[PDB]
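A quick write-up on the structure given underneath.
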Amino acid sequence: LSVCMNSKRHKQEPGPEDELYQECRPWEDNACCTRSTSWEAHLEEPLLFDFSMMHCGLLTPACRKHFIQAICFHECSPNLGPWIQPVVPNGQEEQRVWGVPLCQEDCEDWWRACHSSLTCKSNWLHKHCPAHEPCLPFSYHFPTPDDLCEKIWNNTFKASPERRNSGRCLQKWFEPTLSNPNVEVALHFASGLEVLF
Ligand SMILES: *[C@@H]1O[C@H](CO)[C@@H](O[C@@H]2O[C@H](CO)[C@@H](O)[C@H](O)[C@H]2NC(C)=O)[C@H](O)[C@H]1NC(C)=O
């Protein structure tokens, strides 16, 4: 069984979407996001989410695409069940995800595409960069892809030591023509991976 986290944006239960904006397309088969949310995920300064683009200067389109894919994954993936946690324990009205293990390629590609960009914080989870915070290189706040994946959204993701096709990590994006590779990874974690064997 696949579920969606409780929030003011996510759908109650996973369901197919007829039209999702470009980067959120691979989840059209079974999504937790509405079409309105997927369009919001592509804005340069999105306001609907708890995240916020804390970048200064110019963000390259390749770097921005990885952020959008990460937002699509967080908003549309029906396979985040085993990492759902309450925003305020103990109550399940507001829910988040914690330590979703992203494969190394997803973190590395994200880190390399954003390597030349500038940011002002290492943790973007709550909307604009204040003038007193210096605009430092991406590689300073995130010296490794591990630091980027884990710190960018306050441990929303975990930097998995595994790589793609290992059955032990998730991809924040995949080709829409391909079958969703995260369905059986999430079920693997739901079946006791890394806590019981
Ligand atoms: C994510 O982590 C950052 C840093 O750990 C938090 O930013 C801090 O926010 C509190 C007030 O909310 C203050 O200590 C400072 O404004 C921030 N400190 C630093 C070092 O930036 C942020 O609040 C966290 N967000 C969530 C949702 O947990």
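Every residue number used here counts from 1 along the chain in the order it is shown.
The way this entry was determined, per its header, is X-ray crystallography, 2.3 Å.
Including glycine, each Cβ sits where the backbone N, Cα and C put it.
Taken verbatim from Swiss-Prot:
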type	residues	note
MUTAGEN	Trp39 to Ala (Swiss-Prot position 62)	Impaired ability to promote sperm-egg interaction due to reduced interaction with IZUMO1
MUTAGEN	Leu43 to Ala (Swiss-Prot position 66)	Does not affect ability to promote sperm-egg interaction
MUTAGEN	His74 to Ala (Swiss-Prot position 97)	Does not affect ability to promote sperm-egg interaction
MUTAGEN	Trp153 to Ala (Swiss-Prot position 184)	Does not affect ability to promote sperm-egg interaction
MUTAGEN	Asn154 to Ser (Swiss-Prot position 185)	No effect on interaction with IZUMO1
MUTAGEN	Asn154 to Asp (Swiss-Prot position 185)	Reduced stability of the protein
Return the whole-number Å distance between the Cα positions of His126 and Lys127, the residues flanking a gap of 8 unmodelled residues. 8
Take the Cβ of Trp39 (mutagenesis position) and count every other Cβ within 10 Å, whichever protein chain it belongs to. 16
Among the mutagenesis positions listed here (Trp39, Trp153, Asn154), which has the Cα closest to the Cα of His74 (mutagenesis position)? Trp153
Please list, in sequence order, those mutagenesis positions from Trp39, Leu43, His74, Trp153 with the Cβ less than 6 Å from ligand 1. none
Reported as an integer number of Å, what is the Cα distance between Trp39 (mutagenesis position) and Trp153 (mutagenesis position)? 20
Residues that sit under 8 angstroms from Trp153 (mutagenesis position) by C-beta distance, when 6+ apart in the chain: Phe51, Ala70, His74, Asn123, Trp124, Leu125
Express the distance between the Cα positions of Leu43 (mutagenesis position) and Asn154 (mutagenesis position) as a whole number of Å. 21
Protein Cβ atoms within 10 Å of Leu43 (mutagenesis position), excluding its own: 13
All-chain count of other Cβ atoms within 10 Å of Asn154 (mutagenesis position): 16
Cβ density check for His74 (mutagenesis position), other Cβ within 10 Å (all protein chains) comes to 25
